[PDB]
There are 2 protein chains.
Amino acid sequence: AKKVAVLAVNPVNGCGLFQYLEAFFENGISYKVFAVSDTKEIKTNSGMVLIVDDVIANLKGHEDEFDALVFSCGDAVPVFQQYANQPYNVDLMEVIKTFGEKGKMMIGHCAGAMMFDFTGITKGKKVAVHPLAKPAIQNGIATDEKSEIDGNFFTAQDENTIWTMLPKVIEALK
Amino acid sequence: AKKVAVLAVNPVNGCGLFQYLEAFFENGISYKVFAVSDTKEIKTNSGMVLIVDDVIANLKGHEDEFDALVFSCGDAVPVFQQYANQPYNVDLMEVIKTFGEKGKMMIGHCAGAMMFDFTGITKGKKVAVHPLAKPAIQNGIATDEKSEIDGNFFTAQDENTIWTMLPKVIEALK
Ligand SMILES: [Ca+2]
Ligand SMILES: [Ca+2]
Ligand SMILES: [Zn+2]
Ligand SMILES: [Zn+2]
């Protein structure tokens, strides 16, 4: 019964986030949602209070217990580099790197491929990424497609193109 | 300009909800989210917790303050009928009737058209509705279409067909 660690940044795009969670719940895939935050209480881009399962600090060292990582992008991302030293963002890099190195399935949209890329795990792999974050892809092969599936990477250009890969994401977890 | 009252049942389908909220937010359309519940704190079908703006009881008497109602469906709706002693479900019927009677734009998906139908406001209008809820449509005219726009009614069969009518909804609310 497959298990996914869903990473929700703060603020998270709720439309992206619930596309994933709704598809997992409807298809009987297990998930736990970790805030990329000090607290499990976060906000959506649109300002709604959202309380998820746990915080990313508590995912570290437990990466083994999951089959897949979802990076659910949001308005936190454009300020990531500015706040790279925040503990939740140091944990973010380590966890993405660990999942990547352990061969887990890596799922993301908008700037998710960029977060993956920063850790080097995307080396030589086709990724779809927000057209704005395309210049920051240094290790992966950034394309202009709505989504790219390559090896362990499942990435969509943004929330409005998650649909183009989601049936395949679900099938790979079922 | 235009103001939308969004009704979130408990549990709500978060994929449906945020498709609306992201679209409104990104197009600068004003909205306020009301829990169809005894408190502002609701769950998603997927088990996340949302704290919304207010409860539906506080929308009673203020329907003319809004231009549009969104009914955001969830796994609460198929138990709606069992739960006649929840005051917020009685309030729901009241609020939907009042909005429809006052000629407001009525927007919803999945079993939303059925909630509308129960109040009678759908008399003679085409609606899109989830297949399982279709036989419950007696006042309106249920179709097999992905979405239906008829008069003041903008309804989608479910969360995965919202995209088919959402640009028209946005255009109408500008
Ligand atoms: Ca949002
Ligand atoms: Ca949900
Ligand atoms: Zn993003
Ligand atoms: Zn429903």
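Throughout, chain B uses Swiss-Prot numbering, with the displayed residues spanning 2-175 in order.
Per the header: X-ray crystallography, 2.0 Å.
Cβ coordinates are placed from backbone N, Cα and C, and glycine is handled just like the others.
Copied over from Swiss-Prot, here are the features:
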type    : residues           : note
BINDING : B:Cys74, B:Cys111  : Zn(2+) binding site
BINDING : B:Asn161, B:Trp164 : riboflavin binding site
MUTAGEN : B:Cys74 to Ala     : Loss of Zn(2+) binding. Decreases thermal stability. No effect on the binding of flavin derivatives
MUTAGEN : B:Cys111 to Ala    : Loss of Zn(2+) binding. Decreases thermal stability. No effect on the binding of flavin derivatives
MUTAGEN : B:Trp164 to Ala    : Loss of binding of flavin derivatives. No effect on homodimerization. No effect on thermal stability
MUTAGEN : B:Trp164 to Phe    : No effect on the binding of flavin derivatives; however, riboflavin dissociation rate is increased. No effect on homodimerization. No effect on thermal stability
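With respect to their backbone Cα atoms, B:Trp164 (mutagenesis position) and B:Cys111 (mutagenesis position) stand 13 Å from each other. In the three-state DSSP classification, B:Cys74 (mutagenesis position) falls within coil.
B:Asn161 (riboflavin binding site) sits 9 Å from B:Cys111 (mutagenesis position), taking the Cα positions as reference. A gap of 6 Å separates the Cα atoms of B:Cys74 (mutagenesis position) and B:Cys111 (mutagenesis position). In this structure, B:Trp164 is the one among the recorded positions B:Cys74, B:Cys111, B:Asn161, B:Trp164 with the smallest number of other Cβ atoms inside 10 Å of its Cβ. Screening the recorded positions B:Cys111, B:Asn161, B:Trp164 for a C-beta under 6 A from any atom of ligand 4 leaves B:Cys111.
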